[PDB]
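**Q** Below: one structure in structure tokens.
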Amino acid sequence: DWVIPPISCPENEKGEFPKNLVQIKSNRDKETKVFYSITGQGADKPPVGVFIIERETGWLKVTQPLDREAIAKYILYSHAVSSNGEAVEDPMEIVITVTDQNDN
């Protein structure tokens, strides 16, 4: 079921950017295919241009990895819409915690 406010994002990820990190999960996805949207520091606010999400699949991808040395937990806001044409967004706060890279 789509119910998990907290999320995890690796740091110092190396490979091919932009790169995907984790899928998103809302809630209204129990009545109609809901699409996503993102806004807040990391997307539109400084640092602007870091995280990006697919309003269709809800895949959370980023152009820049995270850094525990800088921030241990990032926070973003998102909106929801019905792939049918009806808006179903709501002030949703997504919490993204940082986790040790695959290196350990």
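Here chain A follows Swiss-Prot for its numbers: 157-260, in order, are the residues you see.
Looking at the header, which is where the method is noted, we find solution NMR.
Every residue gets a Cβ built from N, Cα and C, even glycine.
Quoted from Swiss-Prot, the note on the mutagenesis of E172 to P is: Adheres to and takes up L.monocytogenes InlA coated beads. Recorded in Swiss-Prot as a mutagenesis result, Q220 to E carries the remark: Increased affinity for L.monocytogenes InlA. Greatly increased affinity; when associated with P-172. The feature Ca(2+) 2 binding site is assigned by Swiss-Prot to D259. Swiss-Prot lists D259 with the feature Ca(2+) 1 binding site.
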**Q** Once the DSSP letters are reduced so that anything not helix or strand counts as coil, what is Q220 (mutagenesis position)?
**A** coil
**Q** Same chain only, sequence gap of 6 or more: which residues have a CB within under 8 Å of the CB of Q220 (mutagenesis position)?
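**A** Result: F173, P203, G205, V206.
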**Q** List the Cα distance (Å, whole number) between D259 (Ca(2+) 2 binding site) and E172 (mutagenesis position).
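**A** Between the alpha carbons of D259 (Ca(2+) 2 binding site) and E172 (mutagenesis position) there are 17 Å.
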**Q** Taking DSSP as the reference, which of helix, strand or coil describes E172 (mutagenesis position)?
**A** coil
